[PDB]
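Asker: Dropping the structure in here first, questions after.
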Protein chains: 2
Amino acid sequence: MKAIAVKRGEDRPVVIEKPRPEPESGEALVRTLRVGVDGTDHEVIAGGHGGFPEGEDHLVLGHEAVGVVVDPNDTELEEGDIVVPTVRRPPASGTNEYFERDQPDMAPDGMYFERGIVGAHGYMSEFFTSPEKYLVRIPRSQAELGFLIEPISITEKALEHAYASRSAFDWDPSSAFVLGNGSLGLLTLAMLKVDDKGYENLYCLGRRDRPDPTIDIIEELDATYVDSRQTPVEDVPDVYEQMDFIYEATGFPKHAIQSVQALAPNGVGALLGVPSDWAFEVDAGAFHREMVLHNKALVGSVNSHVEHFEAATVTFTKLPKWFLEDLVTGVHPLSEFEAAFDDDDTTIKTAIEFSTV
Amino acid sequence: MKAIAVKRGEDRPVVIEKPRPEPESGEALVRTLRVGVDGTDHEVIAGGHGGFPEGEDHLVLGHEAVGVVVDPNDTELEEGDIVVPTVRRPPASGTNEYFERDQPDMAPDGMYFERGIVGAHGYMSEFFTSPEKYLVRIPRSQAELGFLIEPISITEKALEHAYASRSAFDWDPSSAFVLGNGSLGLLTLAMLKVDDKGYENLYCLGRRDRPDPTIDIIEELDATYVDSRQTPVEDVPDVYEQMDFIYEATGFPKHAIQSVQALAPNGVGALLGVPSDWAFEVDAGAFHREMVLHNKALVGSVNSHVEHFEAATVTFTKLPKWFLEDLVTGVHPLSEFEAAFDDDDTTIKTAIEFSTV
Ligand SMILES: NC(=O)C1=CN([C@@H]2O[C@H](COP(=O)(O)OP(=O)(O)OC[C@H]3O[C@@H](n4cnc5c(N)ncnc54)[C@H](OP(=O)(O)O)[C@@H]3O)[C@@H](O)[C@H]2O)C=CC1
Ligand SMILES: NC(=O)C1=CN([C@@H]2O[C@H](COP(=O)(O)OP(=O)(O)OC[C@H]3O[C@@H](n4cnc5c(N)ncnc54)[C@H](OP(=O)(O)O)[C@@H]3O)[C@@H](O)[C@H]2O)C=CC1
Ligand SMILES: [Zn+2]
Ligand SMILES: [Zn+2]
């Protein structure tokens, strides 16, 4: 079978061949339909070759997959089922409490593999296998954009934990502010528009010049574009209003600190960004006091699990068609896959199509 | 009646006289039994005279009161009821959503008064009044140490919010680390010992040399004393273990930052400290990434309300007698009240006795 991979010492994704996998007990064989490209794929391609599987020359890319079950094997799935795989699998040493308790998304460093990211091949091959417990059935009509279910699920989990932080009181948020205009930020912005919390005012932070398709999406969702070069996060309460909810998706460390200042009393920041170490001058006293005197929270979140993938299917149905059309800037056949790894301002979410149903 | 107050331009608490208050509709008249002294009382005495009531020459001190109802007026309380007052009352402009929804503890700055702290006289007078809704009945045998109910309630709320942050998954903490060996830290340490979470290992951070009565309390509770001069917060995972729960009660801004590093994956820090602005070099990138990759939370908490005072009475019953004996270093009759404002290492929790039942 064909697969798209990064090889050791190389700086580009390429087509390789490897045998079609065979499902072990409790696993189904899946024919890959479409796989989304993400920042993490770009990070692997950049020179992050520490994530390769034990004793292997390459890493198959892609962790945002949708496929069709072609061999249900000894599982309870049926042939023809449209499924999305979860990302996390047990590490080398085998299972642990996180996997046993059906919460591998809460497993710490070294206690999981992530397919297409660290320790395990991804989904950008014509076929893959997975335990039935990690295959989430989705509605058949979500096959076309099914590669979106995984990133939606990231937000489903983050919101679940952030909202849990506020559950000891009657929290009544009216404003939400997404930091970041990548596909995650933009997905989250549309999600917050359909959120039960009934947000009145939505904002999204970026740093683009017009004309820009992320600005257009933000504005078409009836949200305010906040150009950080004009109005930084801490200035936002002056220029706009205090934000009950902040969802951080920039990976900018200053935003973790400054979100505390931009928050309304009793608000929560969800942090999703993954920055490298970076030291600079912080008014920790103001950070600390503001958290306390105004009963604020910061909640970090990573990965997601089955419940979040199921929630994502419901959320998907509520997402506007125009939005899905504009968010997905290109689906590329495997024949011309290289275009999927385009990275520029007009490129929002791409995917590679391996087959059709 | 007699009261203990700070007057404008003066640097010491003194006895004053003012008329006995008369209960308005919905209020009871209370005879003050005992009032605890806290750090906030010391801060008022220091030169924080911005908290005085509108157009008044003095602030009556004390916010940790226990008393006996002597006139139930038109309320549902009975004469002889032992009660503890909540601290927060409506601001000048009158009621608001926080007060209306029975959550004034979540009111932001300027939207409340705190009796004995800002905008309203405290409880260090022979008599006081309060709405029945802010008077919490407690068991009669808690009259002697009833001034402890308010600070216990501070922790009851903080734990409620911190634990709420962890409620989206099956959190199974085994370790807890209290930062601070003031009366709040020590109360919290004994509370975490009787907490349903069933903590296996307890730690408390201080910076005292032996012999010291706070060290003795920590060790007698079967907790580990962590001298920050030896093992700072960030070093604690090396020397000891990663902490599932951290309760910050130092008011040291570095501890807000460093608690993130000392936390176990999926852990939460409660912040209670109130520092002034203080800027210094922080590795914000490491702070940010650690929050996210390891699904951690920070939750700030201030004040408390009726539900927390009720919970505090239950917790009180579970507290060891030796602990209560050792925690309360002096109860001083009003006649010799000055000793209550002693502030040294052997002084833990003091109170002033205005009357007996
Ligand atoms: N915790 C988790 O499970 C997950 C975490 N992530 C992380 O979340 C973050 C967002 O993911 P994704 O949206 O896909 O990644 P992107 O890098 O594509 O999105 C980040 C966006 O933030 C913008 N940005 C960065 N700094 C600033 C700033 N100072 N002011 C205004 N805008 C800024 C960038 O704008 P510009 O292009 O103009 O520079 C970019 O469009 C990343 O750090 C990623 O690592 C992603 C997926 C899951
Ligand atoms: N949010 C809320 O509702 C409430 C907040 N507070 C706040 O919580 C904090 C604790 O209250 P309380 O216990 O009564 O106050 P204390 O000041 O009496 O307690 C703080 C303790 O922390 C210790 N400490 C300070 N810095 C360090 C450090 N670097 N290393 C080790 N120990 C340190 C001090 O030790 P030492 O004496 O040796 O210097 C002191 O014993 C205060 O900041 C207070 O303002 C208090 C009540 C309610
Ligand atoms: Zn993804
Ligand atoms: Zn108190």
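Quick check of the header: X-ray crystallography, 2.0 Å.
The backbone N, Cα and C atoms fix where each Cβ goes, and this holds for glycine too.
Sharing the features that Swiss-Prot gives for it:
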BINDING   B:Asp38, B:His63, B:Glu64, B:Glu150  Zn(2+) binding site
BINDING   B:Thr40, B:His49, B:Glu114, B:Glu150, B:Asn303  substrate binding site
BINDING   B:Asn181, B:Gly182, B:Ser183, B:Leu184, B:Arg207, B:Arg208, B:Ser228, B:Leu272, B:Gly273, B:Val274, B:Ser301, B:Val302, B:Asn303  NADP(+) binding site
MUTAGEN   B:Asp172 to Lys  Does not affect the kinetic parameters but results in a slightly less halotolerant protein
MUTAGEN   B:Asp216 to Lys  Does not affect the kinetic parameters but results in a slightly less halotolerant protein
MUTAGEN   B:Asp344 to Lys  Does not affect the kinetic parameters and has no effect on the salt activity profile
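If you look at the structure here, what lies around each of the features I listed?
Answerer: The number of other CB atoms found within 10 A of the CB of B:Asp38 (Zn(2+) binding site), across every protein chain shown, is 24. Taken residue by residue with DSSP, B:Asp38 (Zn(2+) binding site) is part of neither helix nor strand, so it is coil.
Look at B:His49 (substrate binding site): DSSP puts it in coil.
Take the CB of B:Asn181 (NADP(+) binding site) and look out to 10 A: across all protein chains shown you find 26 other CB atoms.
Long-range neighbours of B:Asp172 (mutagenesis position) (same chain, six or more residues apart, CB within less than 8 Å of its CB): none.
Within 10 Å of the C-beta of B:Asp216 (mutagenesis position) we count 13 further C-beta atoms, all protein chains included. Under DSSP, B:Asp216 (mutagenesis position) is assigned to a helix (H, G or I) in the three-state scheme.
For B:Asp344 (mutagenesis position), the Cβ neighbour count at a 10 Å cut-off comes to 6, with all displayed protein chains included. B:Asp344 (mutagenesis position) carries neither a helix nor a strand DSSP state and counts as coil.
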Asker: Indicate whether B:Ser183 (NADP(+) binding site) is helix, strand or coil by DSSP.
Answerer: helix
Asker: B:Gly273 (NADP(+) binding site) to B:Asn303 (substrate binding site): how many Å between their Cα atoms?
Answerer: 12
Asker: Helix, strand or coil at B:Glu64 (Zn(2+) binding site), per DSSP?
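Answerer: In three-state terms, B:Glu64 (Zn(2+) binding site) counts as strand.
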Asker: Rounded to whole angstrom, what's the largest C-alpha distance between any two of B:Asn181, B:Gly182, B:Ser183, B:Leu184, B:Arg207, B:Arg208, B:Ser228, B:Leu272, B:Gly273, B:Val274, B:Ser301, B:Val302, B:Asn303, listed as binding NADP(+)?
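Answerer: The span, Cα to Cα at its widest, is 28 Å.
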Asker: Are any of the binding-site residues B:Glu114, B:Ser183, B:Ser228, B:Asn303 near ligand 2, with a Cβ under 6 Å from it, and if so which?
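Answerer: Listed by sequence, the hits are B:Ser183, B:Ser228, B:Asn303.
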Asker: Of B:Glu114, B:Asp216, B:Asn303, which recorded positions come within 10 Å of B:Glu150 (Zn(2+) binding site), going by C-alpha to C-alpha distance?
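Answerer: So far as Cα distances go, the recorded positions lying within 10 Å of B:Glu150 (Zn(2+) binding site) are B:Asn303.
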